[PDB]
Amino acid sequence: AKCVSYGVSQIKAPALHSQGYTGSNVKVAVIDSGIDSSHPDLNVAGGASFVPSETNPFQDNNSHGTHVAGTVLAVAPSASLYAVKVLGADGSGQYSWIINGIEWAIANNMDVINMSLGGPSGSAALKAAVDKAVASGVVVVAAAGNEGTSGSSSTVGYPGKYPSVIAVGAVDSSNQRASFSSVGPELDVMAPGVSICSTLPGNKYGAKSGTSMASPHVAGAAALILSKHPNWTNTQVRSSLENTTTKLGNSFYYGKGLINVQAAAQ
Ligand code: NA
């Protein structure tokens, strides 16, 4: 059959879906390792690859992007997906490629960007890309990272670390922060990211854990909110999202807490 991550119910999407809103007409760029468009439960509307060795953004050699992309879809089934391939088959990519995929989203008028990816070093140009995307009105979401903790140090990666990005940590089914989830003052909200079941390449399904799994729930969520309020700006979308979370533990670890889409959409 299939699975829908349990995070769809947990972030309260079904209520949006039941109000009639499902991400309709919202453009979401899934900045990852491609998306296997050949999957039946997955419809990709377009995309582009910045990985020179891997020229087909609709071919996913890793599984990462298909999974992440199926999670967005699960939260917002009618969203339009763009596969922006910046991570090759090993799971890694240049910062350059990433900016390139980010510059492609701005230019193609994406409404939402999901980056379930991260690096330990800052880039002023990656920082400029995300800032420009947000300035262009795109809602940018990224994984907060899977670096655990380190004393008092922020373990939030880049770009999750920039203030213009919404960095998403991961919770499990019982809202407990996942051991691996990065922490730090830049962590903004949480979403499920432990053993999340989603689509895989070759008419498959599988679960994975990671802030990368959390990120797409928050991105599919912004797409639900948009479909209900297409005139809201990104700033508005994002604010509703942070302002209506279910508070959990302290902020260094959980951020503002878990997102509640029913509430966010108002
Ligand atoms: Na941030």
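Note that chain A is numbered according to Swiss-Prot, with residues 108-178, 188-382 shown in order.
Placement of Cβ uses the backbone N, Cα and C atoms for every residue, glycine included.
Positions annotated as active site, charge relay system by Swiss-Prot, on the basis of experimental evidence: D139 (among others). Less than 8 angstroms from the CB of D139 (active site, charge relay system) sit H171, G172, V175, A176, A199, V200, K201, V202, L203, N230, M231, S232, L233, each of them six or more residues away in the same chain.
Within 10 Å of the Cβ of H171 (active site, charge relay system) there are 25 other Cβ atoms, across all protein chains. Residues or ranges marked as active site, charge relay system in Swiss-Prot: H171 (among others).
The number of other CB atoms found within 10 A of the CB of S328 (active site, charge relay system), across every protein chain shown, is 28. Sequence annotations record features per position, and here Swiss-Prot assigns active site, charge relay system to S328 (among others).
As annotated by Swiss-Prot, Ca(2+) 2 binding site applies to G276, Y278, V281. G276 (Ca(2+) 2 binding site) falls within neither a helix nor a strand when secondary structure is assigned with DSSP, and so counts as coil. Within 10 Å of the C-beta of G276 (Ca(2+) 2 binding site) there are 29 other C-beta atoms, taking all protein chains into account.
Under its natural variant entries, Swiss-Prot includes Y128 to F with the note: In strain: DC-4. Its Cβ placed at the centre, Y128 (variant position) has 22 other Cβ atoms within 10 Å.
Ranking the recorded positions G276, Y278, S328 by the distance of their Cα atoms from the Cα of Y128 (variant position) places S328 first. All protein chains shown were included, and the count of other CB atoms within 10 Å of the CB of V281 (Ca(2+) 2 binding site) stands at 26. Spacing of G276 (Ca(2+) 2 binding site) relative to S328 (active site, charge relay system) is 11 Å (Cα to Cα, whole number). For ligand 1, the neighbouring recorded positions among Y128, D139, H171, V281, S328 are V281, by Cβ distance under 6 Å. A separation of roughly 14 Å, to the nearest angstrom, links the Cα atoms of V281 (Ca(2+) 2 binding site) and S328 (active site, charge relay system).
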